[PDB]
Amino acid sequence: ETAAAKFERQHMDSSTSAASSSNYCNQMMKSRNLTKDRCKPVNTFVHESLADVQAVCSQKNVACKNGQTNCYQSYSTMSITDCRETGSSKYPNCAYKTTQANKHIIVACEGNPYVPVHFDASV
Ligand SMILES: Nc1ncnc2c1ncn2[C@@H]1O[C@H](COP(=O)(O)OP(=O)(O)OP(=O)(O)O)[C@@H](O)[C@H]1O
């Protein structure tokens, strides 16, 4: 699995313009293998074309949280959904608070082609 393909699986959801229910996260985290070896604590999904998110690799260059300079912030807010684990969730019954938002995404890019491999933050 390429880092790029991995990024699409953990972070991308073109299927829908946003989460409708408070249990998007439960379905999505399970169905993308994010709750397989353990319950991943937090995970953001992005509801935009794969082309709109890839285009972020030549938008606003900013400093990554780990110190590298291959991070880029989007000029536009984008539709995102934050999944956060509930303290009353125990593997294997992973449970998640769904949160819908419009924020700028920050991603790290790499490769030829230069594509997103890492989600750094949203602002
Ligand atoms: N500037 C960077 N910061 C962090 N990771 C980076 C950076 N640039 C490239 N990467 C690469 O991205 C890959 C994926 O990182 P990671 O597993 O944290 O992705 P993620 O989508 O952030 O996962 P999570 O949702 O668990 O935070 C790593 O193999 C790493 O080499």
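Residues 28-150, in that order, are what chain A shows, numbered as in Swiss-Prot.
Structure method, as recorded: X-ray crystallography, 2.4 Å.
A Cβ is built for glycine as well, from the same backbone N, Cα and C atoms used for every other residue.
What Swiss-Prot lists as substrate binding site is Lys33, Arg36, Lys67, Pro68, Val69, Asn70, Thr71, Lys92, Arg111. Under the three-state DSSP scheme, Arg111 (substrate binding site) falls in the strand class. Non-local neighbourhood of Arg111 (substrate binding site): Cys52, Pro68, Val69, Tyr123, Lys124, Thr126, each in the same chain, at least six residues away, with C-beta under 8 Å from its C-beta.
Record note (Swiss-Prot), mutagenesis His38 to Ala: Loss of activity. The unchanged residue is displayed. Under 8 Å, Cβ to Cβ, and six or more positions away along its own chain, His38 (mutagenesis position) finds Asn70, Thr71, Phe72, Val73, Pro143, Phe146. Mapped onto three states, the DSSP output places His38 (mutagenesis position) in helix.
Per Swiss-Prot, active site, proton acceptor is recorded for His38.
What Swiss-Prot notes for the published mutagenesis of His145 to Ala is this: Loss of activity. The 10 Å shell around the Cβ of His145 (mutagenesis position) contains 20 further Cβ atoms across the protein chains shown.
When secondary structure is read from DSSP and collapsed to three states, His145 (mutagenesis position) falls in the strand class. As annotated by Swiss-Prot, active site, proton donor applies to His145.
Among the recorded positions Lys33, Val69, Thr71, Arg111, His145, the residues whose Cβ sits under 6 Å from any atom of ligand 1 are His145. Other Cβ atoms within 10 Å of the Cβ of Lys33 (substrate binding site), summed over all protein chains shown, number 12.
Cα separation, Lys67 (substrate binding site) to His145 (mutagenesis position), rounded: 15 Å.
Cα of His145 (mutagenesis position) to Cα of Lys33 (substrate binding site): a distance of 9 Å.
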